[PDB]
Amino acid sequence: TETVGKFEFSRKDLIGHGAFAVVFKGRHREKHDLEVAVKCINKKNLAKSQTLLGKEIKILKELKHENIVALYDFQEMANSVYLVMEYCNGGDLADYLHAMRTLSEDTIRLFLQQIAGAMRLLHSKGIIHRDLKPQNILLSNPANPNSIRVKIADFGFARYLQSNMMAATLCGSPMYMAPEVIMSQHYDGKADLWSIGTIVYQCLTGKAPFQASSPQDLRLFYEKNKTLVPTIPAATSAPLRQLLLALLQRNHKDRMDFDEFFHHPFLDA
Ligand SMILES: CN1CCc2cc(Nc3ncc(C4CC4)c(NCCCNC(=O)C4CCC4)n3)ccc2C1
Ligand SMILES: [Mg+2]
Ligand SMILES: [Mg+2]
């Protein structure tokens, strides 16, 4: 049992892992019923891990929203870093999709209204996420899809981007990366909107809109196809079809912008 400020966890309660972090379930030391997720260094990549966790602290401490996983505390030292975060008792969207296979438009709408709420704050703060994918959308059950709360997690690749500048760091997960990102071009806040479009498509159909055998194949696919249109099922409602076609535009200049996304008719209650 390791401790971190007012919190503790055991390395036996692994709930998540990637190349640059490991996450354990834990609790408050006084209030045993307050569950937390404690994110730690992955020693296999010590230096990069330490750098990313440090950056994630800087971003997350500026974001307080019901649809963004909360940072309760953290601890940074020369040779160790910990983030103490909100525990999401529903697991991730990837697992939920594995079980449901596909989601109804009504569930998709509920989830996307919430994601949109978070992105509104990110966009207003000038922050881009750069690793949106089902594994980083988490579910919280306070029961049915109407009560599920969705929270964006994992801000380790996130950055401030000034509104007149472009980013160029190659990061994220290729299946969710905007074309401009995977083709090593400059990109902006609209790269996340492509990722969101891909997540929505995957919820609807159970697959990626543009599949390939490898990252390189996917890249070459995007390179060769200047006109690119996703296959949308015939049964899809008209507003959902419109939203997907507008998000999954290859060329970022043409792609739906934030204001269009936030006010899109598919999101109306
Ligand atoms: C099998 N399933 C695995 C995933 C999972 C996660 C949770 N609850 C959870 N709540 C919050 C968090 C976030 C704030 C730190 C969390 N994190 C792991 C899942 C999301 N991925 C990551 O954070 C990256 C993995 C390297 C960082 N996981 C509960 C059950 C399950 C069960
Ligand atoms: Mg990130
Ligand atoms: Mg862009």
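For chain A, we keep the numbers from Swiss-Prot: what you see runs 8-149, 154-280, in order.
Keep in mind that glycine also has a Cβ here, set from the backbone N, Cα and C atoms.
The feature ATP binding site is assigned by Swiss-Prot to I22, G23, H24, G25, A26, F27, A28, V29, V30, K46, with sequence analysis given as support. Swiss-Prot lists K46 to I among its mutagenesis entries, and the accompanying note reads: Abolished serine/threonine-protein kinase activity. The active site, proton acceptor feature in Swiss-Prot is assigned to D138.
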- Checking the recorded positions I22, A26, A28, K46: which ones have Cβ within under 6 Å of ligand 1? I22, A28, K46
- Item | Cα-Cα distance linking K46 (mutagenesis position) and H24 (ATP binding site), given in Å to the nearest integer | 9
- Message: For the recorded positions listed here (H24, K46), tell me which residue's CB has the most neighbouring CB atoms inside 10 Å.
- Response: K46
- Query: Rounded to a whole number, what is the CA to CA span in angstrom between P149 and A154 on either side of 4 missing residues?
  - Reply: 8
- Would you kindly give the Cα-Cα distance separating the residue listed as 'active site, proton acceptor' and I22 (ATP binding site), rounded to the nearest Å? 19
- Message: I need the CA-to-CA distance for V30 (ATP binding site) versus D138 (active site, proton acceptor), whole Å please.
- Response: 17
- Under 6 Å from ligand 2 by C-beta, which of these recorded positions make it: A28, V30, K46? Sequence order, please. none
- With an 8 Å cut-off on Cβ-Cβ distance and a minimum sequence separation of at least 6, pull the same-chain contacts of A26 (ATP binding site), or say none. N49, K51, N52, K55
- Message: Using a Cβ cut-off under 8 Å and a sequence separation of 6 or more, which residues in the same chain sit near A28 (ATP binding site)?
- Response: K46, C47, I48, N49, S56, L59, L60, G167
- Query: Counting all other Cβ atoms within 10 Å across every protein chain shown, which of the binding-site residues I22, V30 scores highest?
  - Reply: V30
- Query: On the Cα atoms of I22, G23, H24, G25, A26, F27, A28, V29, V30, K46, which are listed as binding ATP, what is the maximum pairwise distance in Å?
  - Reply: 14
